Each structure stands twice: as C-alpha cells, then as structure tokens.
Amino acid sequence: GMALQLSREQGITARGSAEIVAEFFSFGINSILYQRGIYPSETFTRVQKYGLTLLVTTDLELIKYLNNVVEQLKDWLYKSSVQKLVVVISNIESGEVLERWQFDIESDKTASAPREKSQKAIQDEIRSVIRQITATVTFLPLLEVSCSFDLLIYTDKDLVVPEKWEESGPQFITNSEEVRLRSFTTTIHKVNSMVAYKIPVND
Ligand SMILES: [Cl-]
Ligand SMILES: [Cl-]
Ligand SMILES: [Cl-]
Ligand SMILES: [Mg+2]
C-alpha cells in the first residue's frame, strides 16, 4: 500500500559538512604535529579513523586547545566564514618560518534539502588526503631542528572575534616551493591542501 521509512540521515547537510571538515582538521593537525616533531612521539596514541591508523595527541593541554579550535571551526564553517586554515611550522630558537601547511576552503553559500553524497565517499577522499600529508613529508628537506607551531584561521574580515581568540600576524614565509596535495569535498565545502616549504641554505 504505502511505503514508509524510519528517517535515517543520509547525504550531507550544511551542519554535517561543517562537522566533517572540522574533524578532518583535527586529525590533519595531529598528523602534522607528529610528523614535524612538534610534540614527542610518545605523546601520541594510535587510533582508527577513515580506515587508517592515525596518531593523535594524549597531551591534556593540546587536546583542549585543539578541541576548542574544532568547535569554533564548525560554527564558522556552517556560516561559510572560514577562507583558510594554516599550520605554521617555525624554528623554535630563531622564529624562522620553515613550513606553511595551507588549507584553502571553498564554500557553497547556498547550502535546503540534504545533498546526495555518501559519508563513505567523503571518507574515501579524506583518507587519500591524510595519507598524502604523511607521504609529502618524505619529499620535503630533512627537518633536523626543533620547531614550534602556530594555527591560523583566516576568516571574513567582518566576523566577531570570540574571547580567547586574537587577530594575529600573517607569519610570512619566504624562499618557498610548494607541494599541492589532493583536494576533497562534501559538495558543500571543498578543502584544498598544500605545503609551502622554505628551501634551506648550503651552510
Ligand atoms: Cl586553492
Ligand atoms: Cl607514506
Ligand atoms: Cl606566506
Ligand atoms: Mg644548514
């Protein structure tokens, strides 16, 4: 007679996309911090995500810091207010900017009914991007200096700056080359990934 179905959220909503992208950044930032030795290897634990074994921090302060960033990102991503996220890697002793992991975000401001793209398909794309973050490091110059990180979120100039957040300098890098990574999309957001790395000197 009449076909009924118990509602089961399939596809992607603007909220779902924001969730997905913010989560990707949490895992991506964790991978970069581990791969560039920002935090010691023993401060990371193995976890399953996107069909991969990924390393995520156990450091209490870093967990809270990154969680705070991810929560804020979801809000701004839903609003289509994030233009890019950059993980700046600098020589801890000199402050020299050595790498800039740049994630340019494109948004569908019209995002309404849920979009027809499976979570699986999206995870498949993210999986390749995450693998490429680790793969890319094997092609960069050997890093043999202790470094620090800065996480910069570039937003629409008109956004309200929440408490605890601050307008920061751009942390310009110079004498760099780039490695373009695979992009991924939820159909609502598209995340482009690339790393700008400084060419060292023959000293
Ligand atoms: Cl781009
Ligand atoms: Cl690899
Ligand atoms: Cl720059
Ligand atoms: Mg040297």
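Numbers here mean position along the shown chain, with the first residue as 1.
According to its header, this structure was worked out by X-ray crystallography, 2.0 Å.
For all residues, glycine too, the Cβ spot is worked out from N, Cα and C.
Copied from Swiss-Prot, the annotated features are:
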type    : residues                            : note
MUTAGEN : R131 to A (Swiss-Prot position 133) : Prevents aggregation and promotes formation of monomeric protein that slowly interconverts between the open and closed conformation
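The model of this deposited entry stops at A111 and resumes at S112, leaving 3 residues out; those two Cα positions are 6 Å apart. The number of other CB atoms found within 10 A of the CB of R131 (mutagenesis position), across every protein chain shown, is 16.
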